[PDB]
Protein chains: 2
Amino acid sequence: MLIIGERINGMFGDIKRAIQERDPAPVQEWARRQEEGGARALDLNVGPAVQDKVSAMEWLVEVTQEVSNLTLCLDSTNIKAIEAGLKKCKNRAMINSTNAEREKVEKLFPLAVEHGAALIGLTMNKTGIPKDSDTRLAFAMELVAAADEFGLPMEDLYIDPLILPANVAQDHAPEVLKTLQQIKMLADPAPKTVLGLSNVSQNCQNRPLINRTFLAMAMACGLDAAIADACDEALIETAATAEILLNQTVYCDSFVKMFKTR
Amino acid sequence: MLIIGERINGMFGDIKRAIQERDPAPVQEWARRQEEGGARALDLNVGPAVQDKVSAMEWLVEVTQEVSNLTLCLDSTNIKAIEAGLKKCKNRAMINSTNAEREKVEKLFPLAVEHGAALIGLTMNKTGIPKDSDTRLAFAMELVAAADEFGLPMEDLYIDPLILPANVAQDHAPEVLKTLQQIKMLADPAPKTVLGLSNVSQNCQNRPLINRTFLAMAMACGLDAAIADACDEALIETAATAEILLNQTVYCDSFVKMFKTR
Ligand SMILES: CN1c2c(nc(N)[nH]c2=O)NC[C@@H]1CNc1ccc(C(=O)N[C@@H](CCC(=O)O)C(=O)O)cc1
Ligand SMILES: CN1c2c(nc(N)[nH]c2=O)NC[C@@H]1CNc1ccc(C(=O)N[C@@H](CCC(=O)O)C(=O)O)cc1
Ligand SMILES: [Ca+2]
Ligand SMILES: [Ca+2]
């Protein structure tokens, strides 16, 4: 399980301010804390508030890689910002993300291949987020075909079935799990999967509990990565424990500590 | 998710003592504690120490139902002990258990049907516990077939893939999850599934964490019941949260208390 730190996101007050005033401190500290927690990748989202998002993404990348060697997951719907971000990265990055819209596919897949970056693909298009796991799957298969079309190593494709809040879109959770299990059955080389975990507990009571439980359930269905709270110690324990239970990582008494220091 | 309290088991020092000295107190206190924790069924095992195991089972049933209206899960390999127990039960019971051995099947299935009791079926026979999910599923199918043969309503059949310790039999864990998943894809009305959860963490470190993480994973694979620690609050939290994430129970802020006081 690859945990992608979610905290360096412009939606958070401290990050929004850091970006606006160009204060590196808050960002670099979150990069450190998330890595200490067990994250092996960092999501970088500039947020919708800043004016020049292209310039903001470059800044997030520069100040982050100064204190971290972790993989950078450039999170933005602005392709110019993604491209500008990729050019600043000193290490392999992740593009977050592309959807099944052909227009975006033929721009982001070649871009990912060009930079040898991983690519996250959302199971949806202009038509919206589908509920049925079969519709989600069809979009997943469109991304898979695209990976073969543009020469992207299937192992560099992370399909995101898009999890929603369990309190107002509860019937989506089981559909997401089913979509993951289906993608898991694909023949080798099979694509990977990822989720914006925290979205499942938005506005719910005891979000950490809900996040933890869904992560474990999702991993049983093949989940490979999760954009989540890397500073949540109980979440990290779950990830570590789940690997053991799927026999992905050999058991030893200090399996949690080994997960955080691998 | 049906939690079957595991604590009333002769392997535990206090229960062994209570049975041998015929002291109702310890047993009745555990019955109340487990129900308060959220269990809706109580496993009753006399343990191997006591000499007269048939009268010990009748005694456990008598002292337990005296303070509890919960379904009693009679845990014993001695058919006579099971029969004497069922005869003492004032409420519907559960038999734990029968295996895939035909000799066991033709005695236990008709027994469960005669008493209108539920029946737990282990995916194993005299050749042992199979590691591969293919063979586990094969025995599961024999159990489903026997249920139709002897007239046991399918929802009264709980198939147990038999989970083993994650530190010495780690490769069994994923095979169990796969079995559960395939069991749910046999035919509706499909049979139910159950596990002796605590076995997965035997001799491991961070036992509660391993137990609850696996429960969540198993529920995503269809687990319907579990013989576990009904007094472990974190375990109950997971059970309650999993139901929500599988859309089996409508979400509300008090979903945990709601599960317990259900
Ligand atoms: C849509 N999510 C998502 C994605 N990328 C992919 N591929 N998939 C996804 O589902 N990128 C962004 C987001 C994942 N990251 C996050 C980050 C924070 C919170 C969150 O819970 N935020 C707080 C905001 C706190 C504050 O603003 O002060 C919240 O309560 O909403 C949720 C998801
Ligand atoms: C084999 N398990 C099992 C079953 N029935 C079915 N159908 N399936 C099962 O897997 N019945 C008994 C047991 C389930 N109950 C239990 C009860 C306790 C412990 C346990 O962890 N015991 C302690 C012993 C503690 C003591 O002796 O004081 C241990 O660490 O082994 C595990 C499973
Ligand atoms: Ca996978
Ligand atoms: Ca089920």
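Each residue, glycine too, has its Cβ placed from N, Cα and C.
Listed features, source Swiss-Prot:
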type	residues	note
DOMAIN	A:1-246	domain 'Pterin-binding'
BINDING	A:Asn96, A:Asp160, A:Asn199, A:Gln202, A:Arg207	(6S)-5-methyl-5,6,7,8-tetrahydrofolate binding site
BINDING	A:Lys184, A:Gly222, A:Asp224	Ca(2+) 1 binding site
MUTAGEN	A:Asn199 to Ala	20-fold decreased affinity for methyltetrahydrofolate and nearly abolished catalytic activity
BINDING	A:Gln202, A:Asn203	methylcob(III)alamin binding site
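Among the record's (6S)-5-methyl-5,6,7,8-tetrahydrofolate binders, A:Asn96, A:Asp160, A:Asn199, A:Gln202, A:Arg207, no two C-alpha atoms are more than 24 Å apart, and one pair sits at exactly that spread. Among the recorded positions A:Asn96, A:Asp160, A:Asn199, A:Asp224, residues whose Cβ is positioned under 6 Å from ligand 1 are identified as A:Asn96, A:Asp160, A:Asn199. A gap of 10 Å separates the Cα atoms of A:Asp224 (Ca(2+) 1 binding site) and A:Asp160 ((6S)-5-methyl-5,6,7,8-tetrahydrofolate binding site). Around A:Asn203 (methylcob(III)alamin binding site), the same-chain residues at least 6 positions away in sequence with a Cβ under 8 Å from its Cβ are A:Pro165, A:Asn167, A:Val168. Under 6 Å, Cβ to nearest atom of ligand 3: this is the test, and of the binding-site residues A:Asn96, A:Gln202, A:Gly222 it is passed by A:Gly222. Within 8 Å of the centroid defined by the CB atoms of A:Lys184, A:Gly222, A:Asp224, the record's Ca(2+) 1 site, lie the Cβ atoms of A:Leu180, A:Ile183, A:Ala190, A:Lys192, A:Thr193, A:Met219, A:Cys221, A:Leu223, excluding the listed residues themselves.
When Cβ atoms from all protein chains are considered, those within 10 Å of A:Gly222 (Ca(2+) 1 binding site) total 19, not counting its own.
Less than 8 angstroms from the CB of A:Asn96 ((6S)-5-methyl-5,6,7,8-tetrahydrofolate binding site) sit A:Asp43, A:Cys73, A:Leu74, A:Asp75, A:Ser76, A:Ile120, A:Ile227, each of them six or more residues away in the same chain. When the recorded positions A:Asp160, A:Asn199, A:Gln202, A:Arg207 are compared by Cα distance to A:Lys184 (Ca(2+) 1 binding site), the shortest distance belongs to A:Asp160. Each of the binding-site residues A:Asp160, A:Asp224 was ranked by the number of other C-beta atoms within 10 Å, and first place falls to A:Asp160. Of the recorded residues, A:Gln202 ((6S)-5-methyl-5,6,7,8-tetrahydrofolate binding site) and A:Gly222 (Ca(2+) 1 binding site) place their C-alpha atoms 23 Å from one another. Annotation for the recorded positions A:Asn199, A:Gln202: lowest Cβ count within 10 Å of the residue's own Cβ, A:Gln202.
It is 19 Å from the Cα atom of A:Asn199 (mutagenesis position) to that of A:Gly222 (Ca(2+) 1 binding site). It is 12 Å from the Cα atom of A:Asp160 ((6S)-5-methyl-5,6,7,8-tetrahydrofolate binding site) to that of A:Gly222 (Ca(2+) 1 binding site). Counting only same-chain residues at least 6 apart in sequence, those with a Cβ under 8 Å from the Cβ of A:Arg207 ((6S)-5-methyl-5,6,7,8-tetrahydrofolate binding site) are A:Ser198, A:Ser201.
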